[PDB]
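Enquirer: The structure's right below; bear with me while I get my questions together.
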Amino acid sequence: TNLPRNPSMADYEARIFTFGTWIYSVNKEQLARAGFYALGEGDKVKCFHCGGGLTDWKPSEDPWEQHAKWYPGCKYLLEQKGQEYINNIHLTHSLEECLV
Amino acid sequence: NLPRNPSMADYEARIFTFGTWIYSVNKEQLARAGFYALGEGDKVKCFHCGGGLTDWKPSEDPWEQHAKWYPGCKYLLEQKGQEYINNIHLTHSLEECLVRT
Ligand SMILES: CC[C@H](N)C(=O)N[C@@H]1C(=O)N2[C@@H](CC[C@@H]1CO)CC[C@H]2C(=O)NC(c1ccccc1)c1ccccc1
Ligand SMILES: CC[C@H](N)C(=O)N[C@@H]1C(=O)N2[C@@H](CC[C@@H]1CO)CC[C@H]2C(=O)NC(c1ccccc1)c1ccccc1
Ligand SMILES: CC[C@H](N)C(=O)N[C@@H]1C(=O)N2[C@@H](CC[C@@H]1CO)CC[C@H]2C(=O)NC(c1ccccc1)c1ccccc1
Ligand SMILES: CC[C@H](N)C(=O)N[C@@H]1C(=O)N2[C@@H](CC[C@@H]1CO)CC[C@H]2C(=O)NC(c1ccccc1)c1ccccc1
Ligand SMILES: [Zn+2]
Ligand SMILES: [Zn+2]
C-alpha cells in the first residue's frame, strides 16, 4: 500500500500474454482489462494491483463485477471504476440476498 | 428539452437567497446541490427540475434528498451518475427488507 503488488504485470500487454493457453468461457480481454492475469492452473487468475485471486467463473459472469464483489478495496478498481460502482454491486447483492 | 429556471442556474445567485438562513442544514451544500431558498419557512427548490423540499431534519444530506425525491433531474445525473442515484434508491429498498424481515 499503495503501489502495484506485482509491478511486472502492470502493463495490459504483459497481462494478455499470460492467457496463451486460455480456454474458458470468460473472455480474456475483459479479464486482462479488469487487472487480472492467469496463474497457470485451472481458471485461476490474480489481480496485478491488489493481488486478489478469483476462481471458478460461471458462464455469464463479468470480471469487473467480481473484482468489485470480492476485493472492493483494490485501488486499481477504484481508479478505473469509482466508488459508487463498488457500492452498487454490494447493494444489489445484499438486497437480493435479503429477498430470499 | 431540459433546462428549467436559468435565472438561478448559478451558485452565487443561489447562495444569496441564504443571506438570512437560520436552519440546521448547511447553506453551501444546498447551493451545490442546485437549490435556492424561497422565503417561506425552510422551503427550498431545485433549478433544473424545480424540485421542492421542506421540513429538513438535522441528519438529511441535500444530494441524498435530491435523489430520494427527484431522481430524474438531469442536473443530478450529470453530477453524480446513474450509480449514485440508484444507490440511494436501492438502499431504502434494502432497509424495508431488513425490517420485514
Ligand atoms: C488482495 C489479496 C490479499 N493477499 C488478501 O487480503 N486476500 C484475501 C482477501 O482480501 N479476501 C479474501 C479473504 C482472505 C484474504 C485476506 O488476507 C476473500 C475476498 C477478500 C475479502 O476479505 N473480502 C471481503 C471484503 C469486504 C469489504 C471490504 C473489503 C473486503 C468480502 C467478504 C465477503 C464478500 C465480499 C468481500
Ligand atoms: C470469480 C467468479 C466465481 N464464480 C466466484 O465467485 N469465485 C469466488 C472466488 O474466487 N473467491 C471467493 C470465494 C468464493 C468464490 C468461489 O467460486 C473469495 C476469494 C476467491 C477464492 O476462493 N480464493 C482465492 C483466495 C484468496 C485468499 C485466500 C484463499 C483463497 C484465490 C487465491 C489465489 C488463487 C485463486 C483463488
Ligand atoms: C458520501 C458520504 C458518505 N461516505 C456516504 O454516506 N456515502 C454513501 C454510502 O456509503 N452508501 C450509500 C450510497 C452513497 C454513498 C457511497 O459512496 C448507499 C450504500 C451505502 C454503503 O454503505 N455501501 C456499502 C455496503 C455495505 C454493506 C452492504 C452493501 C453495501 C459498501 C459495500 C462495499 C464496499 C464499500 C461500501
Ligand atoms: C428534505 C426535507 C424533509 N426531510 C422532507 O423530505 N420532507 C418531505 C418533502 O419535502 N417532500 C416529499 C414529501 C414528504 C416530506 C414532507 O414532510 C415529496 C417531495 C417533497 C414535497 O412534496 N415538498 C413540498 C411540500 C410542501 C409543503 C408541505 C410538505 C411538502 C414542497 C413543494 C414545493 C416547494 C417546497 C416544498
Ligand atoms: Zn484488484
Ligand atoms: Zn433537480
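In order, the residues displayed for chain B correspond to 255-355 in Swiss-Prot numbering, which applies throughout.
Looking at the header, which is where the method is noted, we find X-ray crystallography, 3.1 Å.
Just so you know, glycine gets a Cβ as well, placed from its N, Cα and C.
Checked Swiss-Prot, it gives:
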- B:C300, B:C303, B:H320, B:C327: Zn(2+) binding site (BINDING)
- B:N259 to D: Reduced interaction with HTRA2; when associated with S-314 (MUTAGEN)
- B:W310 to A: No effect on interaction with SEPTIN4 isoform ARTS (MUTAGEN)
- B:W310 to R: Reduced interaction with HTRA2; when associated with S-314 (MUTAGEN)
- B:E314 to S: Decreased interaction with DIABLO/SMAC and with HTRA2. Decreases interaction with HTRA2; when associated with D-259 or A-310. No effect on interaction with SEPTIN4 isoform ARTS (MUTAGEN)
- B:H343 to A: No effect on interaction with SEPTIN4 isoform ARTS (MUTAGEN)
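Any idea what these are sitting next to in the structure?
Expert: In the three-state DSSP scheme, B:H320 (Zn(2+) binding site) falls into the helix class.
Within the same chain, the residues at least 6 positions away from B:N259 (mutagenesis position) whose Cβ sits under 8 Å from its Cβ are B:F301, B:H302, B:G304, listed in sequence order.
Under a cutoff of 8 A between CB atoms, and with a sequence separation of 6+ in the same chain, the neighbours of B:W310 (mutagenesis position) are B:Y277, B:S278, B:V279, B:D296.
Following the DSSP three-state reduction, the secondary structure of B:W310 (mutagenesis position) is coil.
The Cβ neighbour count for B:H343 (mutagenesis position), using a 10 Å radius over every protein chain in view, is 12.
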Enquirer: With the Cβ atom as the reference point and anything under 6 Å counting, tell me which of the recorded positions (B:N259, B:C300, B:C303, B:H320, B:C327, B:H343) are near ligand 4.
Expert: none
Enquirer: B:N259, B:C300, B:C303, B:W310, B:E314, B:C327: which of these recorded positions put a Cβ within less than 6 Å of any ligand 6 atom?
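Expert: Only B:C300, B:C303, B:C327 qualify.
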Enquirer: Give the three-state DSSP assignment (helix, strand or coil) for B:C300 (Zn(2+) binding site).
Expert: strand
Enquirer: Rounded to a whole angstrom, what is the C-alpha distance between B:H343 (mutagenesis position) and B:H320 (Zn(2+) binding site)?
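Expert: B:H343 (mutagenesis position) to B:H320 (Zn(2+) binding site), Cα-Cα distance: 11 Å.
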Enquirer: Taking 8 Å from the centroid of the Cβ atoms of B:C300, B:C303, B:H320, B:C327 as the cut-off, which other residues in that chain fall inside it around the Zn(2+) site?
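Expert: The answer, listed by sequence position, is B:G288, B:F301, B:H302, B:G304, B:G305, B:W323, B:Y324, B:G326, B:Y329, B:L330.
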Enquirer: Within its own chain, what residues at least 6 apart in sequence put their Cβ under 8 Å from the Cβ of B:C327 (Zn(2+) binding site), listed in sequence order?
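Expert: B:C327 (Zn(2+) binding site) has long-range Cβ partners B:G288, B:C300, B:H302, B:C303, B:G305, B:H320.
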